[PDB]
Amino acid sequence: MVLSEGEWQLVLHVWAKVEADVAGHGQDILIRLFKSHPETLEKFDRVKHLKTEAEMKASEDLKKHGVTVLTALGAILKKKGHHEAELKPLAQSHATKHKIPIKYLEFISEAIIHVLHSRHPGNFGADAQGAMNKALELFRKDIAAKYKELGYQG
Ligand code: HEM
């Protein structure tokens, strides 16, 4: 699948807003993920034991993870589809070290979309959301292909 330049512009335009507060958005997203799909919290050894949203908000490790996710994703989105190099080490660690099924990447995509909608309503109308969904689908499709090469496809 291929995004048009106009769809990339919509994606990179909200993303410039996200980057004003990387740590805050990373928290919101990972908390949304863990509340909506608690099975995902089990994958994170530093943070599995957290019981409430208040504990989550307080956690420095959760905040570090959030910043790590959003910084890596940002770097991918700014490639506008030319992201083969960036994807290789990410696919390898998530397939063979962490063991993250594709389904979980769908869940975090849903969390990203929810949080951008809440925090950026003026820059995240229907066409911008469509374009973000297309960019994240492209990311997932390319990761799934790499999982398969690596021997996992989960
Ligand atoms: C937008 C998608 C995602 C991005 C860009 C991303 C990126 C990263 C990065 C850059 C790291 C550190 C380097 C590495 O281990 O490769 C990491 C670690 C990790 N990721 Fe992700 N990730 C994503 C989604 C997920 C999801 C959905 C899960 C689990 C439900 C997950 C679980 C983990 C775990 C367990 C670690 C290791 C954390 C630790 O240090 O204990 N990732 N991820």
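Residue 1 is the first one shown; counting continues down the chain.
Determined by X-ray crystallography, 1.7 Å, according to the entry header.
Cβ atoms are placed via backbone N, Cα and C, with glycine included.
Taken from Swiss-Prot, the feature nitrite binding site covers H65, and the record attributes it to similarity to another entry. According to Swiss-Prot, the feature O2 binding site maps to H65, an assignment based on experimental evidence. Per Swiss-Prot, the feature heme b binding site maps to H94; the stated evidence is experimental evidence. What Swiss-Prot says about the natural variant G122 to A is this: In metmyoglobin.
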Distance, the residue listed as 'nitrite binding site' to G122 (variant position) (CA atoms, angstrom): 27
Spatial separation of the residue listed as 'heme b binding site' from the residue listed as 'nitrite binding site' - C-alpha basis, Å: 14
Other C-beta atoms that fall within 10 angstroms of the C-beta of the residue listed as 'heme b binding site': 22
